[PDB]
Every structure is written in C-alpha cells, then in structure tokens.
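Have a look at this one before I ask anything.
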Amino acid sequence: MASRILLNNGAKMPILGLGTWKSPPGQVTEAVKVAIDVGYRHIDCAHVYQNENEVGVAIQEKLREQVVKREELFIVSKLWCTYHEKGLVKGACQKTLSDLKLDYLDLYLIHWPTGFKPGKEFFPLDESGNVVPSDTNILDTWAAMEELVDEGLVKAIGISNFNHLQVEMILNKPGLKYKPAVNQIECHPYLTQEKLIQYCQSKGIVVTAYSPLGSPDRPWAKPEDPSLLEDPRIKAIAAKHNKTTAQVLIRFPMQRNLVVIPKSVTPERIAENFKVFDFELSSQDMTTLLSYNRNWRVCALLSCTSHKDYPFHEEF
Ligand SMILES: NC(=O)c1ccc[n+]([C@@H]2O[C@H](COP(=O)([O-])OP(=O)(O)OC[C@H]3O[C@@H](n4cnc5c(N)ncnc54)[C@H](OP(=O)(O)O)[C@@H]3O)[C@@H](O)[C@H]2O)c1
Ligand SMILES: O=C1C[C@@]2(C(=O)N1)C(=O)N(Cc1ccc(Br)cc1F)C(=O)c1ccc(F)cc12
C-alpha cells in the first residue's frame, strides 16, 4: 500500500491522517506530537473544533525540534459555515493559518455546503431551534476558495459533506478555475457510500473518509445506536488478522482508494491506529464489511435539515 495519493494540483496526500474533532485543547498538543513521532504526516483540522491553536503549538514544536520539515506535513483545515460570504473567506482562512502558526495549508475545504448567518456563534439558531441560514450559495463560496489558491494561502481546495448534485454544481461552473481536489465525507461499514464514492472517483476527486470508527465520542450519541468498534462481526475479522477492530476499520477505506482520518488523543491508540500498512483485508473481508451498510449516518443535525443546501435529502 502506497502511503500517498496524487491530487489534481500535483501534490501527494498521505492516505492516513489524524483527526482532531473533540481533541480537547488541554490534550491535543500531546496527541499531535506523538502522532508526528510515530509517523503521521497528515492532520485534519477545522476552525469549528476550537483547538487549532493547540494543534499549531505541536506542529511548531516538532518543526523546531527538527523532527519533520514543513514540506513533509499535509495540513488540512475547513471554512466554517458562518464564513461563506465571499468577503469573509480570506479572513477565516488567515485566522486558521495564524492559529496553526502556518503560512499555507495543504488543503482547505468548504466544511459543509450550508452557509449560516455570520456572527460569533457557530450554530446560530432562531428562537425555535432552526439554524439561521445565510444568503450565500455554493458557487460564490467556491470562487472565494479559488482566490485563496491564487494568493498562495492554500495549495489545494476541496469540499466536505457535498452530495453528488452539489459536487456537479461546482464542476459545471463555466469559469471554474480549480476543480475540487477532495470531497471529505462520512464513511464506514454502516455508511459505505458506494454511489458517492463511485461518482467522485469517476470525476477525479479524492475521497476522504471521516468518522471511520463510527465516532463513538460524538455528543448526540444514543445508547441504542449501532457501535462499529463493538460489533462482534468486525471483532472476528480483526481477530483472524491479529489486529484490533480499529485497525480493521482504518484499513477498510484504505483498500477502497480512500484517505482516512481516525481521531484519537490517547497515545497508545494514536500509535496503534497507524500500524495498518503491514496487513491486508481479503476480498471476502472487504465484501463482508461492505455488506454491513445500513445507510446509517452519525453526522447529521436536525436543526439544519431545512437549510436549502442541507446535503442529506438526496440519495447521494
Ligand atoms: N468534515 C466533517 O464534517 C467531519 C465530520 C466528522 C469528522 N471529521 C473528521 O474526521 C475525524 C474522525 O472522525 P470522528 O472524530 O468523528 O470519529 P472516529 O475517528 O470515527 O472515532 C474517534 C473515537 O474513537 C476512539 N478511538 C480512536 N482510536 C481507537 C482505538 N484504537 N480503539 C478504541 N477507540 C478508539 C477515540 O477515543 P480517544 O480519542 O479518547 O482515544 C474517539 O472517541 C474527526 O476527528 C475530524 O477530524 C470531519
Ligand atoms: O468534524 C466535524 C463534526 C461536526 C462538523 O461539522 N465537523 C459535525 O458533523 N456536526 C454535525 C453537523 C454540522 C453542520 C451541519 Br450543516 C450538519 C451537521 F450534521 C456538528 O454539529 C459539529 C459540532 C461541533 C463540531 F466541532 C464539529 C461538528
């Protein structure tokens, strides 16, 4: 298994990265330091995670210690929904760069296709609990992302949580300057995304799988929800390979030519999760894992379901 995948800008993206959603500031600096020490070179960040300063601390320390050089790292961040207005995009990117202590991002994503009312609150709600949209649209936000590439702030741009019609809208823009390099989407054995992955890969867009472990730590989890990491069928596949369930869940998307970004702040798990380049899932294992699909999505938000651009009404 080759460790990097070629993007449309000629750059190579590591297929395994470290996720940072719900990595608390008081723990994420150590997580990123350990990750770099054990071989991670891709870190998935976002302004909405409220920890970019502490991620940046770790990166800065490992650059100063001469453990890695900047060109070897692949740092991803994302434009939050309250910054979709064309006049707000650059500032949002520069805030992320300042927090991360970087002079460029390797990849910058539109975090969701939905623009929200600008302001301090990340999730601005009306008095009845509905998200308050902004009068923004995907194509104008994309054009503002393109300017970031032209100014050297980011090397590549992409999208996240876009359905295929939303991807198509960008692809079909006449004066398109840059195609999206990546679509980052939820993907795991309970949400295998066959149709959207086929679509994106057919269009030369690399897919990154988020929540590959099923995001057990997500704040809206209900005790009756399915649990990937505790699924005895997946456990049995892992035992056959003398691997952990998490290792199987990370290797699975890798064998579908996806990038994958498992999150941990636990040093032993950060190290375990990287040890996925030394075994292979069989054809039968892959078929079995794909067969667990239930179209079950962990990242969904009821308050956002009436937004005009909410992505999950479409089949894919
Ligand atoms: N673009 C988007 O809209 C979007 C949405 C969701 C996620 N993401 C990105 O994708 C990343 C990954 O998704 P996620 O954070 O939702 O969840 P995940 O990676 O599926 O699961 C993370 C959870 O698994 C635990 N864990 C990690 N390794 C483990 C192991 N070896 N054994 C047992 N438990 C283990 C973690 O615990 P500890 O940390 O306590 O060890 C944490 O509770 C995010 O952090 C974020 O970077 C992006
Ligand atoms: O990595 C992540 C997890 C994520 C996130 O955004 N990126 C997340 O999917 N959701 C759910 C969500 C947000 C916005 C829209 Br639109 C739909 C939706 F399902 C959240 O509410 C959320 C809340 C605070 C976060 F720091 C991260 C999230």
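Per the header: X-ray crystallography, 1.1 Å.
Including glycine, each Cβ sits where the backbone N, Cα and C put it.
Under the heading active site, proton donor, Swiss-Prot lists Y49, citing experimental evidence as support. Among the features that Swiss-Prot reports, NADP(+) binding site is placed at 10-19, 211-273. The substrate binding site annotation in Swiss-Prot covers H111. Here the residue is the original one, while Swiss-Prot reports the published mutagenesis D44 to N with the comment Reduced glyceraldehyde oxidoreductase activity. One mutagenesis experiment catalogued in Swiss-Prot, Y49 to F, is accompanied by this note: Complete loss of glyceraldehyde oxidoreductase activity. For the mutagenesis result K78 to M, the note given in Swiss-Prot is Reduced glyceraldehyde oxidoreductase activity. Swiss-Prot gives this note for the published mutagenesis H111 to N: Reduced glyceraldehyde oxidoreductase activity.
Please situate the listed features within the shown structure.
Within the same chain, the residues at least 6 positions away from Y49 (mutagenesis position) whose Cβ sits under 8 Å from its Cβ are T20, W21, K22, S23, listed in sequence order.
Annotation for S211 (NADP(+) binding site): spatial neighbours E186, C187, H188, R218, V298, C299, criterion Cβ-Cβ under 8 Å with sequence separation of six or more.
A 10 Å cutoff on Cβ-Cβ distances gives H111 (mutagenesis position) a total of 20 other Cβ atoms nearby, all chains included.
Neighbour list (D44 (mutagenesis position), Cβ cut-off 8 Å, at least 6 residues apart, same chain): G17, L18, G19, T20, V76, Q184, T208, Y210, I261.
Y49 (mutagenesis position) carries a helical DSSP state (H, G or I).
Packing around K78 (mutagenesis position) is summarised by its Cβ count: 26 other Cβ atoms lie within 10 angstroms of its Cβ, all protein chains included.
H111 (mutagenesis position) falls outside any helix or strand according to DSSP and counts as coil.
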Please report the number of other Cβ atoms within 10 Å of the Cβ of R251 (NADP(+) binding site).
26
In angstrom units, rounded to an integer, how far apart are the Cα atoms of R251 (NADP(+) binding site) and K78 (mutagenesis position)?
25
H241 (NADP(+) binding site) has how many other Cβ neighbours within 10 Å of its own Cβ?
15
Let me check the 10 A CB neighbour count of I261 (NADP(+) binding site). How many other CB atoms are there?
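The answer is 26 other Cβ atoms.
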According to DSSP, collapsed to three classes, what secondary structure does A271 (NADP(+) binding site) have?
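It is helical.
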